Amino acid sequence: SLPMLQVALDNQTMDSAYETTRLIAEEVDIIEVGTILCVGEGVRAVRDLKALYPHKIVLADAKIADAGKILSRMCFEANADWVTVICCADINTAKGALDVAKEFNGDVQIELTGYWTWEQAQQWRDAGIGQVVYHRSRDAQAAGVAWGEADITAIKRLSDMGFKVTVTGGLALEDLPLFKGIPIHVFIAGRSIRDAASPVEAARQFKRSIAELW
Amino acid sequence: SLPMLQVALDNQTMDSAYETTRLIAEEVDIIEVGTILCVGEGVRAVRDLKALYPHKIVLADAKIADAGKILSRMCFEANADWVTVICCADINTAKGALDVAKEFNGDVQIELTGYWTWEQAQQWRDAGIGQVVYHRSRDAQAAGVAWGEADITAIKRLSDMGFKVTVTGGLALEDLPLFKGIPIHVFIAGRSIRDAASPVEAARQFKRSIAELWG
Ligand SMILES: O=P(O)(O)OC[C@H](O)[C@@H](O)C(O)NO
Ligand SMILES: O=P(O)(O)OC[C@H](O)[C@@H](O)[C@@H](O)NO
Ligand SMILES: [Mg+2]
Ligand SMILES: [Mg+2]
C-alpha cells in the first residue's frame, strides 16, 4: 500500500532509545533495533521493545554475517518480526536464517550495504528471499557519497525482480521525491527523526510526504 | 613463529562462556567474544572478559558492516584489543574502525566470510589493514563445503600481500596439516574446544599439533 515508516534506534543503551520511542513510537510503523543497539545491549533490546510495542513490527538489525540459524533464532526467540542478513553472507547463511524465520512467521531482509552483485541478488530470489534493504552506507555518506540515478535504477531493478525494497541511508525529508513512482516497501529514518529538534514533527512530516507522493 | 590459538566464545550468555574460559583461559592465546555472545549479551561481554583476563588478547568479533567508528569505539571503550569488520563493508567503514583502533592501541581484522575480490584486498592493504580472517562459513560447512586446494592458494596469496592471516571455520585437529608450510598467524577453534569432552585436552592437542607442524 503506502511505503511504511521505520525508525532506526541506533542507540547504545535502552534508556537512550526510550528517549526516542517515548516521543514517536506511535508515529511510525516499524521499530528497528539498530545494529548499534544490538551490540550495545544484545538481544534483550529486541525482547524489551517488542514487549513495549507488541502491535508494531520489530526489526532486529543484526546484519547477520554467518551462523544464520543460530543468530536468527536468538532474535526470533526474543520476539523479533524481521531480521537482517548482510549481503556478503554465504548463501547458506541467508537460507538458514530464512528457515528459522518461517518457524516463527517472521521474515528476513538482505542488507545491501557495501559490495554485492546482481548474481547474488538472483540467488537470494531463488532461495525465497522477498525483502532487501537498499542502503547508502553511513560511512560512505560521511565520505561524501550522495544518492543518485544509479541508485534509483538499482532500486527499480530490485523491485522488478520481485523483492520488496526498503530504502535507507541518512534519509532526509527532502530526499523522498527521488524515489517517486517506485513501490517502496519501507523508508528508514534514524538520525533525521531521533536527532531532530522535534522528533514528532519529523516523523509526521515523513508520513505526510509519503501520503502526498504515493 | 608458531601459529597462535584463539578460542571462539560463541555462547549465548556470559555464564555459558565462563564454563569454557575457567578451563581454557590459560591454554589459549586469544579470547574471542564471539559474534553470538556479542549479540546475546552486548558489549558488556567484552568488558567483563577483559576484566577477568586482562593479560590476554581480547577480540570482539562484531563483524562490523557499517558505522565503523561508532561500533569500533563501543568495543574499544569496553577494552577490546581487536575488532572485526566484514569484508563487504564500504572501505570507509574499515578506515573508520582502524582510526579508532589506533586511539586505543588496538587493531582491526577484515573477516573474509562470504564473497570478495583481490582489488578490495589491495584497498584494505592501502588503508593500512594488517590482518585478515580466512573463514569457511559455518553455514557453508553445514552444507558440505570442505577445506581444499583453492583455500591454500588464497591464503598464501593473502600472506604474500602482507597480511597476517587467521584461519577458521569448524576446524578440527585433522585439518591443521592442510596448512603446514604457511606462516599462519592464528588458528581459531570454537566448537572443537568448547564442545569437547575435555576442553582442556582439546586445546592442548591443538597446541601440540601446531608445535609439531610448525616446529
Ligand atoms: O537514517 P540513518 O541515521 O542513516 O539510520 C538508518 C540506517 O539504516 C541505520 O540504522 C544503519 O543501519 N546504518 O548502517
Ligand atoms: O570453530 P568454530 O565453531 O567454527 O568457531 C570459530 C568461528 O570463527 C566462529 O567464531 C565464527 O565467527 N563463525 O562465523
Ligand atoms: Mg540500521
Ligand atoms: Mg567468531
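Since chain B takes its numbers from Swiss-Prot, the residues it shows come out as 2-216.
According to its header, this structure was worked out by X-ray crystallography, 1.8 Å.
For all residues, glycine too, the Cβ spot is worked out from N, Cα and C.
Among the features that Swiss-Prot reports, substrate binding site is placed at B:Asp11, B:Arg192. Within 10 Å of the Cβ of B:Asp11 (substrate binding site) there are 23 other Cβ atoms, across all protein chains. In the three-state DSSP classification, B:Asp11 (substrate binding site) falls within coil.
Among the mutagenesis results in Swiss-Prot, B:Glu33 to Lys has the note: Loss of activity. The residue drawn here is the original one. In sequence order, B:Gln7, B:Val8, B:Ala9, B:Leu10, B:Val59, B:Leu60, B:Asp62, B:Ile189, B:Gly191 are the residues near B:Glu33 (mutagenesis position), counting only same-chain partners six or more apart with C-beta under 8 A.
Feature annotation from Swiss-Prot assigns Mg(2+) binding site to B:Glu33, B:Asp62.
Sequence-distant neighbours of B:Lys64 (mutagenesis position) (same chain, 6+ apart, CB under 8 A from its CB) are B:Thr36, B:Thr85, B:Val86, B:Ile87, B:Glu112, B:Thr114. In the three-state DSSP scheme, B:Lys64 (mutagenesis position) is classed as strand. For the mutagenesis experiment B:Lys64 to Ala, the note given by Swiss-Prot reads: 16% of wild-type activity.
Swiss-Prot lists B:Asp67 to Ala among its mutagenesis entries, and the accompanying note reads: 5% of wild-type activity. A C-beta separation below 8 Å, combined with a sequence spacing of at least six in one chain, links B:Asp67 (mutagenesis position) to B:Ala90, B:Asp91, B:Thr94.
Quoted from Swiss-Prot, the note on the mutagenesis of B:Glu112 to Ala is: 0.5% of wild-type activity. A simple way to gauge crowding: the CB of B:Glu112 (mutagenesis position) has 30 other CB atoms within 10 angstroms, across all the protein chains here.
According to DSSP, B:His136 (mutagenesis position) sits within a strand segment. Neighbours of B:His136 (mutagenesis position), defined as other CB atoms within 10 A of its CB across all chains, total 23. For the published mutagenesis B:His136 to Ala, Swiss-Prot gives the following note: 5% of wild-type activity.
Cβ environment of B:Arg139 (mutagenesis position): B:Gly170, B:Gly171 lie under 8 Å away, each six or more residues apart in the same chain. Record note (Swiss-Prot), mutagenesis B:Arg139 to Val: 17% of wild-type activity. The unchanged residue is displayed.
Chain A has a C-beta under 8 angstroms from the C-beta of B:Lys64, B:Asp67, B:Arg139, taken from the recorded positions B:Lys64, B:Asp67, B:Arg139, B:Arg192. Among the recorded positions B:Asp11, B:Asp62, B:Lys64, B:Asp67, B:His136, B:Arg139, the ones whose Cβ sits under 6 Å from an atom of ligand 1 are, in sequence order, B:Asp67. Cβ neighbour count for B:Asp62 (Mg(2+) binding site): 30 (other Cβ atoms within 10 Å of its Cβ, all protein chains included). In this structure the alpha carbons, written CA, of B:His136 (mutagenesis position) and B:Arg192 (substrate binding site) are 14 Å apart. The 6 Å Cβ screen around ligand 2 retains B:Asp11 from the recorded positions B:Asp11, B:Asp67, B:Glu112, ordered by sequence position.
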